[PDB]
Amino acid sequence: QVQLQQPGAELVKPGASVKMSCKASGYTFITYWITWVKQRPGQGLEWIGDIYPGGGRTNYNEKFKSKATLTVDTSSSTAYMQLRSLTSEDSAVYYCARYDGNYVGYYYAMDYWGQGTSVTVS
Amino acid sequence: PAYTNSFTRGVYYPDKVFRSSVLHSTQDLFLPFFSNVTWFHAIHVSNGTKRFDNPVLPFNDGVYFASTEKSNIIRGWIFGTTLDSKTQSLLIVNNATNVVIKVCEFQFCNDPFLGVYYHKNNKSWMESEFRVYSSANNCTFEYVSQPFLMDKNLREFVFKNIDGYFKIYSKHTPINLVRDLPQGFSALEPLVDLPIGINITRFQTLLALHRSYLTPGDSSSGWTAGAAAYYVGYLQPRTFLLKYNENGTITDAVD
Amino acid sequence: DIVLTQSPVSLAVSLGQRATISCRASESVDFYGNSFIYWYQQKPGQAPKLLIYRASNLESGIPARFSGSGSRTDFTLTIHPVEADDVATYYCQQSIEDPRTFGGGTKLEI
Amino acid sequence: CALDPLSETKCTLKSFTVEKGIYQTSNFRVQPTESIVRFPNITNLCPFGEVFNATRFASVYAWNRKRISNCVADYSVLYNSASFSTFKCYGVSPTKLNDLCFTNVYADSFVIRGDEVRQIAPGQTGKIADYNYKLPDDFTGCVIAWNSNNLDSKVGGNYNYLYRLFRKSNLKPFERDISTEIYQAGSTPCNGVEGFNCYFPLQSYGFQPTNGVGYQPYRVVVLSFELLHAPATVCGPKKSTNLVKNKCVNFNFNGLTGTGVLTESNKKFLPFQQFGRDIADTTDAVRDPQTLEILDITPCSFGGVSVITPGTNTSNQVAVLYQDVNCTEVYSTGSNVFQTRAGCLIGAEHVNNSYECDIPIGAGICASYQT
Ligand SMILES: *[C@@H]1O[C@H](CO)[C@@H](O)[C@H](O)[C@H]1NC(C)=O
Ligand SMILES: *[C@@H]1O[C@H](CO)[C@@H](O)[C@H](O)[C@H]1NC(C)=O
Ligand SMILES: *[C@@H]1O[C@H](CO)[C@@H](O)[C@H](O)[C@H]1NC(C)=O
Ligand SMILES: *[C@@H]1O[C@H](CO)[C@@H](O)[C@H](O)[C@H]1NC(C)=O
Ligand SMILES: *[C@@H]1O[C@H](CO)[C@@H](O)[C@H](O)[C@H]1NC(C)=O
Ligand SMILES: *[C@@H]1O[C@H](CO)[C@@H](O)[C@H](O)[C@H]1NC(C)=O
Ligand SMILES: *[C@@H]1O[C@H](CO)[C@@H](O)[C@H](O)[C@H]1NC(C)=O
Ligand SMILES: *[C@@H]1O[C@H](CO)[C@@H](O)[C@H](O)[C@H]1NC(C)=O
């Protein structure tokens, strides 16, 4: 039922900007937060930021405050992730997930995940 | 107006300081030793002809109130810089229950009193209605506490207002001589500090009136207020010396 | 920022045996009896899949073999029995205070 | 003169060779290990129970608003409440609620059905969200809801709760509309009489015990936090640290902010008196804000450091002398520790044998170089 999709891969020139989508379906998009996790190839998981589609409330990580510019489009139920000033260290796979953000239930649990996008900067 | 000597009363503790057999000096508003205290009579029975006089005495940075009524006829003290709804004013009421501290803008009537009536069913004097003020505006602060007056025993209620703080100090001591304040030394224990934060210039004593006093007939046959009498003294800024025992109870003072 | 360490990094467990994964938190995660630690399983070439939420409850659709424990700084995840298709990377995540951080990850070998 | 106490004496007297005697080279001080802070039991609790646990809640279209200020927001009771079904906070971490301060707190309470709980959130749509209770996009606060079938429903059907079914315009954020004007659904005017194109804007909820959780009444309380430039009036209550005795610490008892060691006392204070002073107008003892006891406050032990040395041309060994301080608060310790009325001297073996006095120490104790 619940389906979350991301583009397969993206190629961007160094010093440019890339804007990729996070398409969610099968559930009410506005009622669930959209969080983002960065995973370097062969490394662990790093959190970037989370956004609530209803109202556009954002919360960016201190490390990625100047790197991540995140916007959502509730009309298409899709979240757009924009990256700027990309370098060789930014070549990684980015995963968008959802969490209900309920202290009673699941708190920050990420039950559903997107397929992810392999971003290569060269 | 009748005048009576102060007779070395009204010494109260400095705010929250303790010593042990230590002689220490303080500089604050205190009652004069061997002062001259106006023994005003609020109501005198003259039939039971009404003699109702509660003169609006200025506060003048402190008042020393002494009550000798055994029926708790004295019930409240009204404070205000102008005693109108233009500025906030302090209202004190002391039933045989929790005290109601009321500080709001009040259009005060000529004769403030708390309407109390005797009920045939309950056989008790519960308050009928409040007829002290017309309106209550800017009601910011409301405090509740146990009654001050409880149970021939002289009571000392010294009142001050400093730094936007209203402070009261109380002491209860039996007296054989009702007419005259005894030539004995008694401390005034701190009780509670109130952050009223309003200017006070005029001090007025409130006397609760029974339903008989509030009957259409002026004569109050059921309840008599002739025994009501309140002492009033005025404080001044002179250094005093206090002696503390090992218990910490103030025993004597010298001007 | 709370850092999470997972040991052992490389673990080998035979068929039907018990696999032990421990996640250590640099700061306390318990909050009024609630521990906010999550265990994720990431198959190669696929997104991580949540197994245990709040370090003590089983996510729907996850086999009962996966089980977690621990509190405050130390958390332990136990898988029993361990099957052939359990070869993946397990990550522990804390969420008591922002920013949320993940563990270093562990490798399971059959 | 940082090497050894004998070198310290050489440093003080500015001479390589020092004659036999006693010299004050420095002073000893006990640095406090840590700081301690205690506050009394907090009584200015915010009326959380008054808002959350109220017998009667108003309708969603007439949601009650409660302003909370000049008190401490104790969320511990909210955390310990296990009957809550939804606890989502926007713009604030639920675990950080007690650690954050807000200028003003507004409490909104109403009753809605189970399936309409999700409508109380920023950016949501629906009947309740648009016509009964609308939240702003940048709303900062938490949404709390729980089942209320036992109290908001009865056998005969509780219709006391109403929702705004029809409204000409969507509600603005934080807008409470209680108008009962007849809704005009067509060109024909209503003139205060409902008809074909005129319907009541409010519809009574049908609450029954057997409706189910999907259609059961839910008590919803919404707390909104605003951050303005005015001084904060809602802050988390302070935490009282564990009491310490017989150990020198830094104590701040509601503003005393003194230094020293706290010890159990025997003196009794006035029921109102908290802390006392000496003749010299210095802090003497403080009463516990938590319990009812008196603790003596002596200042941290400190005194001059003395060195006992014989003639450097005769010997090269020295014995430290710590005056006016007992050996417990202490060349390092562990080498023939001896205690005297003058203090704790370290480095000399005490002997009962009595000789003629050579070097002054105090209280009838004299030290000399012998076998
Ligand atoms: C002072 O006290 C005397 C009696 O001691 C009294 O006659 C007099 O009226 C009082 N007041 C003044 C202003 O003298
Ligand atoms: C006592 O008087 C007060 C007036 O402030 C009133 O509120 C209270 O109910 C009275 N107590 C009774 C009637 O028992
Ligand atoms: C202080 O109180 C104690 C206990 O009642 C008493 O024994 C002692 O005599 C008092 N000190 C005085 C009266 O100076
Ligand atoms: C009502 O009960 C207690 C306080 O009486 C507390 O848990 C909270 O204020 C309320 N509980 C719920 C579940 O609403
Ligand atoms: C404060 O609460 C504790 C815990 O119940 C209690 O032991 C202590 O007596 C209380 N102190 C005051 C002054 O209320
Ligand atoms: C004292 O020092 C002098 C050096 O100036 C030395 O000649 C003498 O022997 C020394 N005497 C003793 C008793 O140490
Ligand atoms: C050190 O001080 C005195 C000695 O005069 C005595 O209380 C004890 O020996 C020591 N104090 C302690 C251990 O608290
Ligand atoms: C010194 O006197 C003490 C006193 O009891 C005794 O215990 C100790 O044995 C004596 N030592 C010598 C060497 O006389």
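Since chain B takes its numbers from Swiss-Prot, the residues it shows come out as 26-71, 74-178, 187-290.
Even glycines carry a Cβ here, placed using N, Cα and C.
Taking Cβ-Cβ distances under 8 Å and a sequence separation of 6 or more, the neighbours of B:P26 (variant position) in its chain are B:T63, B:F65. Natural variation at this site is recorded by Swiss-Prot as B:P26 to S, annotated: In strain: Gamma/P.1.
Residues near B:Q52 (variant position) in space but far in sequence (CB under 8 A, at least 6 apart, same chain), listed by position: B:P272, B:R273, B:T274. Secondary structure at B:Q52 (variant position), as computed by DSSP, is strand. One natural variant catalogued in Swiss-Prot, B:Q52 to H, is accompanied by this note: In strain: Omicron/EG.5.1.
There are 10 other CB atoms within 10 A of the CB of B:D80 (variant position), with all protein chains counted. Among the natural variants that Swiss-Prot reports, B:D80 to A is described with the note: In strain: Beta/B.1.351.
Record note (Swiss-Prot), natural variant B:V83 to A: In strain: Omicron/XBB.1.5, Omicron/EG.5.1. The unchanged residue is displayed. Long-range Cβ neighbours of B:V83 (variant position) (same chain, at least 6 residues apart, Cβ-Cβ under 8 Å): B:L110, B:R237, B:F238, B:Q239. B:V83 (variant position) falls within neither a helix nor a strand when secondary structure is assigned with DSSP, and so counts as coil.
The DSSP secondary structure for B:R102 (variant position) is strand. Long-range Cβ contacts of B:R102 (variant position) within its own chain (separation 6+, distance under 8 Å): B:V120, B:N121, B:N122, B:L141, B:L176, B:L241, B:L242, B:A243. Under natural variants, Swiss-Prot gives B:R102 to I with this note: In strain: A23.1.
B:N121 to Q appears in Swiss-Prot as a mutagenesis experiment; the accompanying note says: Partial loss of biliverdin affinity. In the three-state DSSP classification, B:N121 (mutagenesis position) falls within coil.
Sequence-distant contacts of B:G142 (variant position), defined as residues of its own chain at least six apart whose C-beta falls under 8 angstroms from its C-beta, comprise B:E154, B:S155, B:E156, B:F157, B:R158, B:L244, B:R246, B:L249. Under its natural variant entries, Swiss-Prot includes B:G142 to D with the note: In strain: Kappa/B.1.617.1, Omicron/BA.2, Omicron/BA.2.12.1, Omicron/BA.2.75, Omicron/BA.4, Omicron/BA.5, Omicron/BQ.1.1, Omicron/XBB.1.5, Omicron/EG.5.1.
The local packing around B:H146 (variant position), expressed as other Cβ atoms within 10 Å of its Cβ over all shown chains, amounts to 11. Here Swiss-Prot describes B:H146 to Q as a natural variant; the accompanying note says: In strain: Omicron/XBB.1.5, Omicron/EG.5.1.
If you draw a 10 Å sphere around the CB of B:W152 (variant position), it holds 16 other CB atoms from the protein chains shown. Per Swiss-Prot, natural variant B:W152 to R is noted as: In strain: Omicron/BA.2.75.
In Swiss-Prot, the entry for natural variant B:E154 to K states: In strain: Kappa/B.1.617.1. The structure shown retains the original residue. Using a 10 Å radius centred on the Cβ of B:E154 (variant position) and all shown protein chains, the other Cβ atoms total 13. DSSP assigns B:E154 (variant position) to a strand.
A simple way to gauge crowding: the CB of B:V213 (variant position) has 14 other CB atoms within 10 angstroms, across all the protein chains here. According to Swiss-Prot, the natural variant B:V213 to G carries the annotation: In strain: Omicron/BA.2, Omicron/BA.2.12.1, Omicron/BA.2.75, Omicron/BA.4, Omicron/BA.5, Omicron/BQ.1.1.
Under the heading of mutagenesis, Swiss-Prot lists B:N234 to Q and annotates it as follows: Increased resistance to neutralizing antibodies. Following the DSSP three-state reduction, the secondary structure of B:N234 (mutagenesis position) is coil. Its own atom aside, the Cβ of B:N234 (mutagenesis position) has 14 Cβ atoms within 10 angstroms in the protein chains shown.
Checking the recorded positions B:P26, B:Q52, B:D80, B:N121, B:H146, B:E154 against ligand 2, the ones with a C-beta less than 6 Å from an atom of that molecule are B:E154. In the three-state DSSP classification, B:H146 (variant position) falls within coil. A 10 Å radius around the C-alpha of B:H146 (variant position) takes in these variant positions out of B:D80, B:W152, B:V213, in sequence order: B:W152.
Straight-line distance linking the Cα atoms of B:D80 (variant position) and B:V213 (variant position), rounded to a whole number, equals 21 Å.
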